[PDB]
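In what follows, a structure is listed as structure tokens, so that the remarks can point back to it.
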Amino acid sequence: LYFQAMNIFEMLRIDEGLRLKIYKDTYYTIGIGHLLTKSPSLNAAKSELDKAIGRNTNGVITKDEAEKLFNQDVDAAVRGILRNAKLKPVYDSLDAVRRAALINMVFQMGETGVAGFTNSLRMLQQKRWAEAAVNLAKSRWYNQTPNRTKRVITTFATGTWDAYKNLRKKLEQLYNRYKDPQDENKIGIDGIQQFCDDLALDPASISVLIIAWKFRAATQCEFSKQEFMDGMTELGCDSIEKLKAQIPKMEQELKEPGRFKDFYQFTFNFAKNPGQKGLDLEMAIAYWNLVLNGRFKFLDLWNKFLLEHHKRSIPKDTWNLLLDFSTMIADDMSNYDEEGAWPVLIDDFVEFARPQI
Ligand SMILES: CCC(=O)N[C@@H](Cc1nc2ccc(C(C)C)cc2s1)C(=O)N[C@H](CNC(=O)/C=C/CN1CCOCC1)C1CCCCC1
């Protein structure tokens, strides 16, 4: 296998993204789109992953492990392309860099999807790079993934890694403005403040929390280099101005209850201290005031109730269920099911609140 792929791993890590934990596909997946099983059983998915890696991974792997899986998929993709009468001649005719761009297309839309680009593939085989680049930009492929597609088209247009090299340069330069002087691998207190200042936003604002959700950031007041790099690339941003222009789209998403529920539950995980399973009361109240503002009629009475009668940590299930409570609760609380499976804390709140109407 060693006689037969160095830049291809980084090309698809940028275009498709690298996931280190087993995730749900629109199917059990890990790494750069590696399929584990067609089964709906996670036990089966973990078994396949454990067999493929050679250890009890419990659904979590390293980047080197993700690379080993990726190299297997590249090889399988190459075998498939060569068995395809519509793709083999174009693949054979192409140089190493342009083959990597064709494998990228196969990874995205499969062989049948790629074979559909008959006019474009002909131009590539004919080495009419300018004509092929213009033609590929006309497709729906270009609108569905404009950032990824432009990068792949550039690879076919130039036969170089310039689209990937230049994105990484732009992000690396931008990163240097925010990196911690005491730790190059992260953005510190100062850096996060600067990032927020550059976006003309307060670091405790709802907009910054929406950005944190979109970046899948782990913890408040922390921001790793990997979080910044992956977040900026997944969002198709290479500057603060581009990220700033993405905020209204992120805001519109939250008007749909499914997205709002995902963001609301993410807030708990983001707000909590690493090493703690619960969220401290003062912190829970501060984030509730931000995310439940204009969504929960009883928010202030809830805060007063907790500060005087609970005075303890908030578990994840209670945090999650509070959104369901806020949605269903009547203004007079007359519809509250005192025997309807709510946490005891919410039964206690309704008992405390009801005399005050
Ligand atoms: C709402 C967004 C939100 O979580 N902001 C973080 C700050 C941010 N975190 C990230 C992380 C990542 C990224 C990326 C996505 C760009 C942006 C940011 S900006 C906040 O102010 N957290 C406080 C809580 N925590 C603190 O007050 C911690 C203070 C630190 N110590 C040590 C230094 O001296 C002071 C004490 C709350 C925010 C809500 C209102 C109450 C305070």
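The chain as shown is numbered from 1 upward.
Quick check of the header: X-ray crystallography, 2.1 Å.
Here the Cβ of each residue, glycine as well, is placed from N, Cα and C on the backbone.
Recorded in Swiss-Prot as a mutagenesis result, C221 to A, G, I, L, T or V (Swiss-Prot position 115) carries the remark: Loss of ability to stimulate cullin neddylation. What Swiss-Prot notes for the published mutagenesis of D347 to N (Swiss-Prot position 241) is this: Loss of binding to CAND1 and CUL-RBX1 complex but retains binding to UBE2M.
The mutagenesis positions under consideration are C221, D347. Their Cβ neighbour counts within 10 Å are lowest for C221. With 2 residues not built between them, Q4 and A5 place their Cα atoms 8 angstrom from each other. Separation across the 2-residue hole in the deposited chain, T26 to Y27, is 7 Å (Cα atoms).
The secondary structure of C221 (mutagenesis position), as reduced to three states from DSSP, is coil rather than helix or strand. Between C221 (mutagenesis position) and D347 (mutagenesis position), the C-alpha separation comes to 34 Å.
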